[PDB]
There are 4 protein chains.
Amino acid sequence: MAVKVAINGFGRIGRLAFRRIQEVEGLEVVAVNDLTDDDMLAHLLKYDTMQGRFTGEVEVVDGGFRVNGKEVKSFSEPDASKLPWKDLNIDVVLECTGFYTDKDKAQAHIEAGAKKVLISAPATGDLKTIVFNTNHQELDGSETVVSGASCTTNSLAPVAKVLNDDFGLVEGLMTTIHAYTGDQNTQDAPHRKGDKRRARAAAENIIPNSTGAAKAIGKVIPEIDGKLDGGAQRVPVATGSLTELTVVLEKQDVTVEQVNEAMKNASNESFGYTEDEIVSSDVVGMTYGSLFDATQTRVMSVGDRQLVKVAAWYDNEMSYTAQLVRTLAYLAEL
Amino acid sequence: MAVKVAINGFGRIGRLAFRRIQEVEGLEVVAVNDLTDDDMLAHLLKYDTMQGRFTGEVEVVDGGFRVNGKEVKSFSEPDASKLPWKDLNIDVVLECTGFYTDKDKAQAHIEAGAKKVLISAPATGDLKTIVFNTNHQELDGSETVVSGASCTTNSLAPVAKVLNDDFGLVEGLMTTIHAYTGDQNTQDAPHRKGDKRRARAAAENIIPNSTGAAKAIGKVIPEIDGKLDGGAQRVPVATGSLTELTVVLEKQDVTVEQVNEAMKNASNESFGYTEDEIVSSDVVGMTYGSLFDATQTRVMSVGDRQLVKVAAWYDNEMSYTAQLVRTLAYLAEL
Amino acid sequence: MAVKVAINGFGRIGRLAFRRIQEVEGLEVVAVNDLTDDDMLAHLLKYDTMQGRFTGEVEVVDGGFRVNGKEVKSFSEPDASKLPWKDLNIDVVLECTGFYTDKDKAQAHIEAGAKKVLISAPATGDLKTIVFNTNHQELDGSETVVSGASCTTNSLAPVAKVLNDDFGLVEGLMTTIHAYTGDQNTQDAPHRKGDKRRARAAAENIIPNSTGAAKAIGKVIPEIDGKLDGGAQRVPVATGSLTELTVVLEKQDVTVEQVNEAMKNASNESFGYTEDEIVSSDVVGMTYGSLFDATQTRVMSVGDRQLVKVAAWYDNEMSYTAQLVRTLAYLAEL
Amino acid sequence: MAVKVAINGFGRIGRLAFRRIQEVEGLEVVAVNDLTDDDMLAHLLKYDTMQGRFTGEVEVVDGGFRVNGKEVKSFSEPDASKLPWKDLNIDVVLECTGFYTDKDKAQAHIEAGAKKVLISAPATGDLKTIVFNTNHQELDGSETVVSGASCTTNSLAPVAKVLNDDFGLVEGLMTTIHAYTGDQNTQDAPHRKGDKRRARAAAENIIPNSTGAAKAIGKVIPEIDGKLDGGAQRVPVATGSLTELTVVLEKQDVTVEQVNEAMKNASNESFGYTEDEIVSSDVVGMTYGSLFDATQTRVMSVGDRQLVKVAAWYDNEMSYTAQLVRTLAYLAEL
Ligand SMILES: *C(=O)[C@H](O)COP(=O)(O)O
Ligand SMILES: *C(=O)[C@H](O)COP(=O)(O)O
Ligand SMILES: *C(=O)[C@H](O)COP(=O)(O)O
Ligand SMILES: *C(=O)[C@H](O)COP(=O)(O)O
Ligand SMILES: [Cl-]
Ligand SMILES: [Cl-]
Ligand SMILES: [Cl-]
């Protein structure tokens, strides 16, 4: 009956995908692969600084752990191709290590015996990049490796698609005021990728930086390829982020009410709408991929010439996870 | 000899203006008025969380306190018009309470006996609004009440003026990623002005909010009145902010290097220039009113149509204070 | 059929008590009094930075608001004696303003027409001070004004009671590493009670300070009156605290296992026990008044002479609140 | 004829030792070894989140960098014994990597050609452990490898020595409320040494943990070996810490005044004394190894039996660094 999921990399996304898959029927996590030990993994599953105590029960058993009476096998294998995916009958691997963000590298899971692989990051090579409820329709079923884009990309796609479809997108720039991630440093130190800004103390600074969304958007919405670009400001909150988008449009007498109303009409399970004066902590744990915030809509008009600004909240952890799981369910049924 | 300054409201700006006036000759702080007691005031002058230990010496004496052997009189008077400004021979009152941000209300200092009043915030009524080195030239000497604009306005004016003068500003939107201020709440609580967002825990949230700069900019640069607008994102750093500006320009083939070079050429004591990949804490205590950050310049080109984004750092405390003291000095010598 | 509660002061404790009263049958909040407006109050009930979104539904109606279809009346009355408690049939007032922490002052609610008043803080005068499951048994029913002690006092009582009962408490000192509260400043500023330390930036400092538990403990456990004292270190977390207690005991060969086992055996609904290496954010929202942490037990032995150190976690918000509502329920049924 | 210093590991301590050595004559940093690249190194020297902009001038030149016109050679060598210490005429290596905290491992610097090695951490094997102005006197000059103890050990030694010498120390327990360090995680993640608590988000939790001071104290003050023990609470401030010590003494009628006066009398360049109601940020960048805080002295008396509590501030970064450089200067001159 149920789809067999294996998670590669029990990091923030992996553990959160695990939690979310608990609320979805027809999906079981049967395997978890990470290089850390099980005591540490069970402990980090049980307790989460921003996302709260894990509601079920977690105990380390022989071949891995038992979560709510169910067995999850665990491995400590740094080379994906070795993994017992064949033996275990994996339907889809949720690839969250960061170390396989390439169609050809991610192929190792298929050799090891898995049917499909969903990469929880933008990925290079000949594959589809999917934001659920924006372009998942482009999955036919034959694909064996799929990127699930990025957290910011998921916050951006539904907003740009409305803007483009209803008003015609000429060009836009974007800033995500974005929570700090574990790839940033606790104290000023050398950084892994030589990034002089990720090098700095994460929780004490506004840190300018790049975004996946910037380049990976034209992959989700081909008709606006090359028309958006932008970056991030990493700031001292541990999760919860906000995308601001400033654009020029074809349509001529755009009003604040027009924009909001267009977004309200496009809302669904993936794309929320709010008129409440909320703040970042109010979206910690939410399962919308993107929450349009109508209170932040601005329109600058100077003669016939307009600049339109909008903003959308997202839990860069849970919102992205929720979107990823949705893509996973859909992918598993083709 | 030296210009006699009285500070009204020994808050963040007041105390920091006091510190700064120590480094400037021809200006003495002779009076300080605030409704708290002297022990508390001397303590808060001596010790500063973000700005460091006060370098001199501070002790509570009879009529107030002694700072580096100099006597500062202190008062506890909630009605400004009562104050002994006449008796003390105040040349200028630095007005920092928040409660006199109006030409007519601030007139109370002139009645009480002071020559001029500089308001450390945007103010209402018939008065000039001054950003030093952008439009201080518009002071002729007869003015008796002057607004010193806002911190964000000071971060913005030199940037917009270069943009307008060299490229022609059609329109622009702005976001300041801005440190939290004492008008925000420690924990989620009722707020004094009914602001549902400033109501929230300051150091635990990205908090969308409004900016003084938005409206008060056309007062500093009349030729761009009504052409900019924007807001803030209050974030968990205690001081240090960054203004991002996204604009449309008249000039047609604008490059990143064009913009940066324009800004570098306009740099002075008020307006800095940097190419160093810095972060917010890197500007804590800086005395530029605005620091242009050439690493953040971005230009989006789609056919003949460009969007230009620039960003300038500022210490919303010290940067603004340094600008304010400059305006003070200049005003005193007319 | 249900007990009628009116909450005075819709601060952190008031709103959280309101939330908690939702899960408890036989208690209805029918009135809420606070000096702010209803839009603000409904908003702050709906959204909580640390404690999450309010699960039900909240909307502003005519005489106050509707929570999950139930009507709550709201008032804006600064003199408690005026309040329509008589007219409303209030059984108990949960007094959470801070401004009535005295038997004689709190009497104003009884005049206004309420049966009993439970003060959510230590209070002065001739009244009982109660920590549920430590000494609630001392309520006979005739009392009309009761103190619910403090958050820290609630974290400490069950621990000290076990220590005293099983080993004999000679003397002890205590430190609570304690989350910052809304009585502390956002930025270095004058403070309302002249506290030079509460004056300081709350989220940027380890701030030494006093505790309610210090003096209010002998009121809960008379037999150890004058035997404990201690303070607080306010630190940059928004909720979640930890009490460390260092003691000298009568019993002679105390082991770590002895202490832990004694605590484990005394555990109940109010007083939890754990051996998991948790951290503060792990107790956000917990309903134990005190959670003993057996991983932190330490025994120092030099010859026949021992120093025993123990530690107990508490959500100084929700832990205290759950305790307070328990006392409330019990008081209402006498 | 100035002393030639080489720094191994340009981390927080290394960079701060470099800064400090600028203010000390007779000491030159001529070499710096770290595995990161020079651009990163120059950048992190120039800019410091907590300790401010580097006051001189730093530019990347050929064999390393130029600081205030002076040449500093830089290497990228993971095996210390290879390093050109002989060729460069190093007098002392300041060893700050963390990876050579053992007399036998640190011997590699002597092989590579340095005269002496001072390890900026507690170290194992046959060597002296020094806290300047507490026991530096025990250096005779023949030693070639020395440990400089730990930051907390330095905050503790002068206080314990006074307590022991004046009142006679029976036993004590200790907690340092301690700034988070770079060895803690930004977000909940696996930890390098399997530490379930260092694993957690550093800036969002009170995190119980261990301390170097606990065991390394009897090495500095042999007469109190085995008489103290204690731990840490890592809390969300980036630097600035506080040691609380709870002790039992021989002397019988100890008063608060007695203790404070004893500490006041023992104060020097390494050991400060204050009666100001300060907080953590007030000690960032201070050069005392330890600052006794007479406002936190408590004495619990029940009959003839007392518990005495004291507390001392220290910038676990700069205070420790200042102590380390003093030990360095002294070691160099034997
Ligand atoms: C979200 O997937 C990640 O934390 C941040 O990168 P973006 O490029 O901001 O998505
Ligand atoms: C500085 O003026 C103060 O923070 C207010 O901020 P604005 O962004 O200038 O309104
Ligand atoms: C909890 O009631 C409140 O924060 C007071 O803390 P204490 O340290 O218990 O006074
Ligand atoms: C100080 O050297 C470093 O932060 C380690 O702290 P301890 O508590 O002294 O181990
Ligand atoms: Cl403000
Ligand atoms: Cl309080
Ligand atoms: Cl460490």
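Determined via X-ray crystallography, 2.8 Å.
Note that Cβ sites are derived from N, Cα and C of the backbone, with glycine treated the same way.
The NAD(+) binding site feature in Swiss-Prot is assigned to C:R12, C:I13, C:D34, C:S120, C:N316; the stated evidence is experimental evidence. A 10 Å cutoff on Cβ-Cβ distances gives C:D34 (NAD(+) binding site) a total of 24 other Cβ atoms nearby, all chains included.
The D-glyceraldehyde 3-phosphate binding site annotation in Swiss-Prot covers C:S150, C:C151, C:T152, C:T181, C:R198, C:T211, C:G212, C:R234. Sequence-distant neighbours of C:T181 (D-glyceraldehyde 3-phosphate binding site): residues of the same chain at least 6 apart with a C-beta under 8 Å from its C-beta are C:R12, C:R234, C:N316.
For the published mutagenesis C:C151 to S, Swiss-Prot gives the following note: Loss of dehydrogenase activity. Around C:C151 (mutagenesis position), the C-beta neighbours below 8 angstroms that are at least 6 residues distant in the chain are C:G212, C:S241, C:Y314, C:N316, C:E317, C:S319, C:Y320.
DSSP assigns C:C151 (mutagenesis position) to a helical segment in the three-state reduction. Residues or ranges marked as active site, nucleophile in Swiss-Prot (evidence: experimental evidence): C:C151.
Here the residue is the original one, but Swiss-Prot notes a mutagenesis experiment at this spot, C:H178 to N: Loss of dehydrogenase activity. Sequence-distant neighbours of C:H178 (mutagenesis position) (same chain, 6+ apart, CB under 8 A from its CB) are C:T152, C:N209, C:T211, C:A232, C:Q233, C:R234, C:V235, C:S241, C:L242, C:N316. According to its DSSP assignment, C:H178 (mutagenesis position) is in a strand.
The shortest Cα-Cα distance between C:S150 (D-glyceraldehyde 3-phosphate binding site) and any of the binding-site residues C:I13, C:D34, C:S120 is the one to C:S120.
Rounded to the nearest whole angstrom, the C-alpha distance between C:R198 (D-glyceraldehyde 3-phosphate binding site) and C:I13 (NAD(+) binding site) is 20. With all protein chains in the displayed structure included, the most crowded Cβ environment within 10 Å among the binding-site residues C:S120, C:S150, C:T152, C:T211, C:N316 is that of C:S120. Secondary structure at C:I13 (NAD(+) binding site), as computed by DSSP, is helix.
Among the recorded positions C:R12, C:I13, C:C151, the ones with a Cβ under 8 Å from a Cβ of chain B are C:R12. It is C:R12 that, of the binding-site residues C:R12, C:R198, has its Cβ surrounded by the most other Cβ atoms within 10 Å. The Cβ of C:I13 (NAD(+) binding site) lies under 8 Å from the Cβ of C:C96, C:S120, C:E317, C:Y320, C:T321, C:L324, each of these being in the same chain and 6 or more residues away along the sequence.
Per-site Cβ counts within 10 Å over the binding-site residues C:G212, C:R234 peak at C:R234. Highlighted here are the binding-site residues (C:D34, C:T152, C:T181) whose C-beta falls below 6 Å from ligand 3: C:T152, C:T181, in sequence order.
Secondary structure from DSSP puts C:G212 (D-glyceraldehyde 3-phosphate binding site) in a helix.
Binding-site extent for D-glyceraldehyde 3-phosphate: residues C:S150, C:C151, C:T152, C:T181, C:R198, C:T211, C:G212, C:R234, maximum pairwise Cα distance 18 Å (rounded to the nearest whole number).
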